[PDB]
Amino acid sequence: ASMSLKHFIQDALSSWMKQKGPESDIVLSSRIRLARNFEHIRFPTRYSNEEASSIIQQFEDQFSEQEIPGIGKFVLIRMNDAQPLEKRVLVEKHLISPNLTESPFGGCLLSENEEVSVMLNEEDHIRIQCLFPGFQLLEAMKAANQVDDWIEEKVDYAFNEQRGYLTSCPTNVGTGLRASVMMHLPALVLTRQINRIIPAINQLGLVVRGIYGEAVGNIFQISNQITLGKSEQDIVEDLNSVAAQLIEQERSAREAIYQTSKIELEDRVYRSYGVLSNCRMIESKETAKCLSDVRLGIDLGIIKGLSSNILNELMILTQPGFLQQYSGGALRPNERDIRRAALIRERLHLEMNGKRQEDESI
Amino acid sequence: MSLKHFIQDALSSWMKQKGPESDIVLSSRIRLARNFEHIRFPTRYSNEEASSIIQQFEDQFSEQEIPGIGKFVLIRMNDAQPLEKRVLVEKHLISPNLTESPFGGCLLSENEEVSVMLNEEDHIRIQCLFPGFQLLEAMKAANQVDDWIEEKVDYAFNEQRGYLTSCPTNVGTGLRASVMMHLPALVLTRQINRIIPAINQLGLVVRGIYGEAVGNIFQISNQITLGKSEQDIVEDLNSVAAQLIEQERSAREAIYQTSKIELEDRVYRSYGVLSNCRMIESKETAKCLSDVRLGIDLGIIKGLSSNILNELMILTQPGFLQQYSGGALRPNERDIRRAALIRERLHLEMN
Amino acid sequence: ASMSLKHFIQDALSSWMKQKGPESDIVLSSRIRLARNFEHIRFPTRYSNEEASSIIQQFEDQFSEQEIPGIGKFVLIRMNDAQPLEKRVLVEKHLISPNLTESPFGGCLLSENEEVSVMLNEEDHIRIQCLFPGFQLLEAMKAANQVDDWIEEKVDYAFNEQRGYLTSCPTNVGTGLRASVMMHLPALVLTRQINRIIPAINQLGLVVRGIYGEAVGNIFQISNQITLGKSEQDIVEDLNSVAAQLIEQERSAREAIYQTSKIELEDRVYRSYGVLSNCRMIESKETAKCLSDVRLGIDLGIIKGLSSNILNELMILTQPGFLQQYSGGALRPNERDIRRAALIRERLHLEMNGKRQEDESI
Ligand SMILES: [Mg+2]
Ligand SMILES: [Mg+2]
Ligand SMILES: [Mg+2]
């Protein structure tokens, strides 16, 4: 574990991702992803070990320890220098894909603030990821373009004038651009409306998946599925428009259940807080259920004195990889449920004692 | 009206005292049934006769006192509001049948240790209620009250049969003893259903609280008493309860050692429900209070008194909750006010 | 516990009941019961404590320590001198009824060999019971008449010339005689035939009950239900005839399943022996199931080297009252299942080591 690997696996929620983005009650994050390949180098499907090593080596040489103004310094993490639990944490923080952990010459060039993650030797040689809190696809696209320009200064992209950027996936040819949004939709699930919505979203060339990428914790990721022939601007508007609708529909449904079944909803969310604050065993499944309830309670003003950032942190912190990393070494499922309960209840008791004791001074 | 204190407090100060084995045995009850010689049983008595029985107690007993028990006061069932009558049932001071008797009454000791029901199934029902496991002391108190009443009353007796009661089974001593026991471990470990039939073979009967086994609270009483002496009736129950106390404690210790973390999770989750819910029924309330009580008993839950739980067990009953709130309440309204009451009482203790 | 009470609660199977009676593969025991009342004494329903005490006292005075030639010495046990577990054992050995344990002045005059049990102050003042192993109702009736003559020498029975012996139950008036047979009918249960038989038995004025008096262990007690107007000889023939039919039908059904499903039946009974010989926990319910299977295996020659007397003993010995008595004090159900398993497996391992080691010498 290098000092920079420790830096990226240490915190479940980066300071970058703790910032308040627009519509952050419904949209947790926005992701922009640009795929490219080296000109004259065979796509990862048919390239040699030597080729893959050169891609990583060229990045360590020209981009490691280098900087972009306004984004910060970039550090290169090689998958081969990371223990299995270290790699899982990077997955659970949404910094790398699961498939990157299986790539023998996989690596990722990460900005120190964790806003930019350039995956190397995944499905394409280069996958630039920009991750913003809340709803900011245009802002994420700008950062993506800065990193893209930065890399193209020293890398010649597989490009042709009639097809655009050449990618391994034939559908991906063109912009290499994929946009996804992470959304918390507890009211649309609760009111039994989401299963009549998802089929409509899939009609618009988008795809809906759970947090992993079933929808535990009522968290849904909506991303571009069809991009062949679309411009960058069309790709981002196709997702933006659907997300903005979902923001409105999820808000209306929250206001609806709050107005019609106020006490039942308070009972639901405080009972879930009750579980999190007193349980001695809890699985990931139930944790996700309860965290969703409490987050809905916070958003509606029912659950008081608890910030949403604590909940975002626990959603990552209670994942099985991160929980084992944080506890030091692998753990049986039963042991995890005991450690998870202790971590959640202690983190929660801590947040209500700060809120008790700093509020008391005033 | 000193009726107010009999309806206002859920747990009498008398019942807050620690009695023996109070972790398993919540209370001990001794009940003596008698009838007036030459007055027909309540099954066939006249309005005039029933009214005289109540009047005699008002004249010669109400405002009178017993040394070591304190002053007694008469409550007439016909002078008590419907919810007041319900609170007395929920506090275990009077039976449901008494609230239905038009000439019913109860002469209550001020400390709430003694409740003499008048004009129920018999003309006189003497009951003594002690906290914990103390049948013998409760029997002494009952005989003291019995002697007191017999100074001015001639009991329906028959040389070949003993005290005459309405129910033919109760003829003889008129005595029924009862214990209220909290048996969560024998329920959890799926043993109570193989215990109850053995209890029933010994001439006892087992019932739920207030007369399903809600709250894991079991009432064990003498069912067969015909031909038995006072000493045999009390010991038959004492020996079975003593065995149950031991078995429930062993079952608790076993769970504490084999499933420590699961037991803490069960009781703290129930504490979580009680302190954070916004609606709760009587049923779930009892479930959770049983879990917290077991946690207190085993030392898992700290800083919370079992007396607070005993009090909540009464305060959350529907009659007491309506009395406490000042008017009748729909079941849904009760569940909202019950949750708020439980929530508030738990928060105050934790400060 | 008196030296004579210890004598009666010590053994689960008396030497008297270990003898081989006729048809002992199907019929475990025969019972004859004669009810009488004292002339001029109110039936137990309306008698006084004084009256009941005199009945017991007259019996202690004139019958305690007394004898009948050919039956033996009689000992009087007062229910009030017996602990609750002591009384239950006497029930589980079939010596007294459950209701006698609830009678305040109940007692029983027992012969030392346990063939005769005269219950006192139950439903009638006197209930003479004669219990024989196997199928011997006429033999049991003769012993019943000997005890009846014996008691009438010093007791004047409630009798009138037009109704006969006067008993509390109005149906019982006449002979006061009730005859029952304990039968093991595993094949008729196994072949799903017994539920089409019991309704026919109930038509003939008989009644069918489990071992207690559902049919755990496939053991059924068939007794006289209707006796008003019947002579003694008619009462005994009504039961004898039905029992003799059941003996034949149960034997034919055993021969049938043995012939058609030989290996399946051997697997069934040896698997049940397997449970009894190796289990560390077992309830009464499963014990009864397995003991029935093994007994059927012994009877058919499938299960070798194990005598039926060991099984009869275990059927009583594993009852909850006797198991607690044998172990000293009451026991939680869980503790019983552990002690029961140990008792059965050890008794069984003991019987196969005698059979191993005394057979080896020859
Ligand atoms: Mg570009
Ligand atoms: Mg008295
Ligand atoms: Mg005769």
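Chain B is numbered as in Swiss-Prot; shown residues: 1-211, 215-354, in order.
Header entry for method reads X-ray crystallography, 2.5 Å.
Using N, Cα and C of the backbone, Cβ positions are placed for all residues, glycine too.
These come from Swiss-Prot:
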{"type": "MUTAGEN", "residues": "B:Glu121 to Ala", "note": "Stabilizes quantity of CtsR to an extent comparable to that observed for the mcsB deletion, indicating a loss of protein phosphorylation activity of McsB in vivo"}
{"type": "MUTAGEN", "residues": "B:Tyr210 to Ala", "note": "Stabilizes quantity of CtsR to an extent a little lower to that observed for the mcsB deletion, indicating a decrease of protein phosphorylation activity of McsB in vivo"}
{"type": "MUTAGEN", "residues": "B:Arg272 to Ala", "note": "Stabilizes quantity of CtsR to an extent a little lower to that observed for the mcsB deletion, indicating a decrease of protein phosphorylation activity of McsB in vivo"}
Set of same-chain residues at least 6 away whose C-beta sits under 8 angstroms from B:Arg272 (mutagenesis position): B:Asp294
Neighbouring C-beta atoms (10 Å sphere around the C-beta of B:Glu121 (mutagenesis position)): 19
Between B:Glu121 (mutagenesis position) and B:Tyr210 (mutagenesis position): CA-CA distance (Å): 17
Where B:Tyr210 (mutagenesis position) sits in the secondary structure, as DSSP reduces it to three classes: coil
Number of Cβ atoms other than its own within 10 Å, given for B:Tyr210 (mutagenesis position): 13
Among B:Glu121, B:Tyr210, B:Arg272, the mutagenesis positions whose C-beta sits under 6 Å from ligand 3: none
